[PDB]
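A short worksheet on the structure shown next.
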Number of protein chains: 6
Amino acid sequence: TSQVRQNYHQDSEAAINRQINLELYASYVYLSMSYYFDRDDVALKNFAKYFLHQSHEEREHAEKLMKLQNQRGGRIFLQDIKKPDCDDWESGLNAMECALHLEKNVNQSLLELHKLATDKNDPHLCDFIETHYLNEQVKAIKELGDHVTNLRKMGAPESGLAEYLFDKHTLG
Amino acid sequence: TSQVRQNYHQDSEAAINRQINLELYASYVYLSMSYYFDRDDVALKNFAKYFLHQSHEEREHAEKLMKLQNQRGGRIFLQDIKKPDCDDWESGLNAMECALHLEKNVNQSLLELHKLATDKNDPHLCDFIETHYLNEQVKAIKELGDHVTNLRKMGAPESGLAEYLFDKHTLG
Amino acid sequence: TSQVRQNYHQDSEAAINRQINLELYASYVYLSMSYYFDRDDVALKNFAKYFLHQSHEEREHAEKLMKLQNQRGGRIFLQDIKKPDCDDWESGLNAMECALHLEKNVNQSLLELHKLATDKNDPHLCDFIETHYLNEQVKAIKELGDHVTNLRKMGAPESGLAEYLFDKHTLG
Amino acid sequence: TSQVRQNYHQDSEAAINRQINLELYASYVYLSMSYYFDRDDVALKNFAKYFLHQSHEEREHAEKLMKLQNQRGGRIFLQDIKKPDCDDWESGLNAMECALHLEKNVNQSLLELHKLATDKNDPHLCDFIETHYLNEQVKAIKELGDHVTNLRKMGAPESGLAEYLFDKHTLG
Amino acid sequence: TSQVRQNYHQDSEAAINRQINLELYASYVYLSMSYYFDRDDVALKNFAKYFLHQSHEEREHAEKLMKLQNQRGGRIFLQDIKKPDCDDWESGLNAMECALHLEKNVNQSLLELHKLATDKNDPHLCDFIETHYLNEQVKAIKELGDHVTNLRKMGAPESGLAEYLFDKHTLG
Amino acid sequence: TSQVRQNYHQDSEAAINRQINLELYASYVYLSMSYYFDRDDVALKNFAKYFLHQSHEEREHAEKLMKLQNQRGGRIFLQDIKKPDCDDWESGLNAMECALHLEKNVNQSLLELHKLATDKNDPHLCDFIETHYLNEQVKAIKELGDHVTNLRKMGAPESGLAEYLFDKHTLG
């Protein structure tokens, strides 16, 4: 038993390690997409720069939890990382959906985590997640919410011209 | 027999002169294209600046070999330069294809050249071509690989609007 | 079959995907170590900054191959990532050994890869790995070679004072 | 028939294409000389820089006509380029003569061209060649006129010392 | 047996030590020449600055190998250094020849070394010598190739005036 | 007989050449040490930078005499250079001793040289060595005098910790 451990219940320590594992899995997914659009048969450049940029941050989140895990004197158990579900994402529009479909799952997990954090009556963990995460995932959803709408309204995938113009006048 | 000639076999000296002649022929082709798009019946400006810019570099390659040819104390025999195959390139998309169709031939020649350079066991020529060329032609192919794809996906040549917008939002 | 594929044999494409998977696995290992030394029961700070810094680069290597994989028009198959072998690294000195023990395996794989790259007579892949990797792994080994020696000679782990002083006067 | 064609007679369009072909042929000649003096058995450096520099400009002339050819809405037919006459130029002095012998031929052609341009009563073509060319070829001749004289008076080729000193104190 | 030794065969380690010994011997030769031209009975100043400058670099080469020898965990055996062959070099022109005669021997040795490096299938040593040496010795030969030619053509040694003027207008 | 030779006796000219040969031999010794400490089984970095730095200066001394040898119009005879005595120096402390043991021999030779310079009554050579050497070798001895003492007092070689700390807090 560590000397700095105070008011930290052995249940949460099992929850975080499921949270962290989820993060890295997410960051591993984007990495797969961001190089898919670099293939010569698709060749939308900025999508690479956009998604690849996502990957770096979701890593830092994952890194940031581990930094917290020690501050309360917990331990770190790591599990294996699963590969993505689908290798061929097949189009720009279809890509964002699964991406959007990914975030809400992540946001879904955190809600239960704050709920669990209330029962044990650990305030420090309440306010923490009330700060560095919940406020972020909202803005991320809203942003992807738009890009999905615009492409659908513009007529993609059916007209490739929609995808191309959307590249330069938004992500440029 | 020159005084600086060492471990340089009389076979390669016949290969280079076929390589150099190929280069200038290439640089002479681009020159024809880059002024074709300047005609008033086509009038896509940046294509001129793009291809004309290609011409200058493929010349330097050709120039760079000759600078090597003397460093090993070889000789330089020049042959005549053939005109291009087709004068009317007829469209933007059709232009890139023959252009792409041109590079792979050039890349095809160099491979055999490095192969020949291995048999005679001349290391200097191995590492040289392993450096200043093979790595370039790859990136050139990949680049033209994209521009072909985008235009085809955007619906050119059939819709001229595809070609025009592609001018400003890429080569600008 | 892609349009840019030239002189790229279907065997290598299966080798790279085993190489890439190895890299990410490596970068995932360091990540585990670099936060192990942050625990309050060990608390050697710079080791964190040192290993964490390693992790970022070995990622870029992994990223750099994928960038090559498309330039030759291959494909990318991803597998799952295994967890590290040992969670408790137990000491500073014992940490470096397994770390050093890790690199030589990586260097061992690349040698066979260049060997395989010679049989198919693909020059581009020869000179590439002859450049951006083989020269790096040497310097990395030599560096870890020293740090292992110094600690052993200074009398660590048996005297913790050896580890501590070695922190500030080297990694600072 | 192009829409911008005005007062441009089908005879001149056949003359220009003989003019352009002549230019590139000239620029291809200098290129051969400028690397001849780089051989180790001659090794006069600045001659390389001097002639190589000539090559670039005579190219621009050739390029400049084509830019005129479209402004009047003509067409561009390209022919093959002949190799130079003599591969071994054998000495510095003998080199300049054939070079000087080359220019006057070029100047000879333009005179007939302006003469032909007067008969058809095309003013635009009169004043053009009266400007960007005729005034240049004069100064070029006069310059080479001197270098021939100085070397002959100094006693070259018979005394190599004449050639060498002439390198540094003139072209430097 | 060192801990960092990997895929390094005991034959090469015997070759390098013959290579290094050759280098220092070379650097010791130039040193003798560069002070020979300082004698009052010859008194060509810049030759001193030129050759003395050569000596410093060929030392660094020698130093650079030793820095490689440890990176692969070899050992270093040093032998004695022989004095030069001829003390009185007797003239400027005759000096360069023996100098040129020296380099090609050095270049001759390296070729066999890369050949030996291919049999053992050590890639790291292949690409290394393919880089930091073979490309240098070429340019060095070509340079001395010229200076020999110019002096011979100018009429040295027979006319001392040739040597003197060649000092200021080249090495200055 | 040279024209600038004045009051320079044929005995000294034989002494200098024994002095110069001694210098280069010294500079060749340090070179061996300074790369010995770079081996992975020792790995004390600054010792390399320290001794390697010594080598450069003792070379300049050797170079400086030769520049004197001509000013009096002597001649230069070079002999072969012997290899060092012991390849494995085995420890830091033991290294300095043989190093210190080396200098005093050098200082021992110069004393006899100034003594010989007094008999022939050559003042120029008296004051010269009274200046650029004798005052240097003193300070060099005193410096190595300390480093030997400190290590011995600190308990090296027996405690490696002594050597290591002495690296950073002195030669850094």
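Using the numbering of Swiss-Prot, the residues shown for chain D are 6-177, in order.
Quick reminder: no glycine exception, Cβ is built from N, Cα and C everywhere.
If you look up Swiss-Prot, you'll see D:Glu28, D:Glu63, D:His66 marked as Fe cation 1 binding site, on the strength of experimental evidence. Over all protein chains present, the Cβ of D:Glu28 (mutagenesis position) has 20 other Cβ atoms lying within 10 Å. Under DSSP, D:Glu28 (mutagenesis position) is assigned to a helix (H, G or I) in the three-state scheme.
Under the heading Fe cation 2 binding site, Swiss-Prot lists D:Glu63, D:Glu108, D:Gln142, citing sequence analysis as support. Every protein chain shown contributes to the tally, and the Cβ of D:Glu108 (mutagenesis position) ends up with 17 other Cβ atoms within 10 Å. DSSP classifies D:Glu108 (mutagenesis position) as helix under the three-state reduction.
If you look up Swiss-Prot, you'll see D:11-160 marked as domain 'Ferritin-like diiron', on the strength of sequence analysis. Note on the domain 'Ferritin-like diiron' (D:11-160): DSSP counts are 111 helix, 1 strand, 38 coil.
Where Swiss-Prot documents D:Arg23 to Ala as a mutagenesis experiment, the accompanying text is: Abrogates interaction with NCOA4. Fails to localize to punctate lysosomal structures. Sequence-distant neighbours of D:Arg23 (mutagenesis position) (same chain, 6+ residues apart, CB-CB distance under 8 A): D:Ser114.
Listed in Swiss-Prot is the mutagenesis experiment D:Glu28 to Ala, annotated as follows: Reduces iron binding and oxidation rate; when associated with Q-87.
Experimental mutagenesis at this site is recorded by Swiss-Prot as D:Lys87 to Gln, annotated: Reduces iron binding and oxidation rate; when associated with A-28. No effect on iron binding but the oxidation rate is severely reduced; when associated with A-108.
Record note (Swiss-Prot), mutagenesis D:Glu108 to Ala: No effect on iron binding but the oxidation rate is severely reduced; when associated with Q-87. The unchanged residue is displayed.
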Pairwise CA distance, D:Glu108 (mutagenesis position) versus D:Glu63 (Fe cation 1 binding site), rounded so that it is a whole Å:
11
Provide, as an integer number of angstrom, the distance between the C-alpha atoms of D:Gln142 (Fe cation 2 binding site) and D:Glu28 (mutagenesis position).
13
Same-chain, non-site residues whose Cβ lies within 8 A of the D:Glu28, D:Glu63, D:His66 Cβ center for Fe cation 1 are D:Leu29, D:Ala31, D:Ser32, D:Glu62, D:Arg64, D:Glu65, D:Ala67, D:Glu68
Give the sequence-ordered list of residues that share a chain with D:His66 (Fe cation 1 binding site), lie 6 or more positions from it, and have CB atoms under 8 Å from its CB.
D:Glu28, D:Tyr138
Chain-internal residues, separated by at least six, CB under 8 A from D:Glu63 (Fe cation 1 binding site)
D:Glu28, D:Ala31, D:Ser32, D:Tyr35
Other residues with Cβ within 8 Å of the Cβ centroid of D:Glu63, D:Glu108, D:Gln142 at the Fe cation 2 site?
D:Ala31, D:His66, D:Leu107, D:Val111, D:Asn112, D:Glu141, D:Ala145, D:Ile146
Of D:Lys87, D:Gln142 (the recorded positions), the residue whose Cβ has the fewest other Cβ atoms within 10 Å
D:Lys87
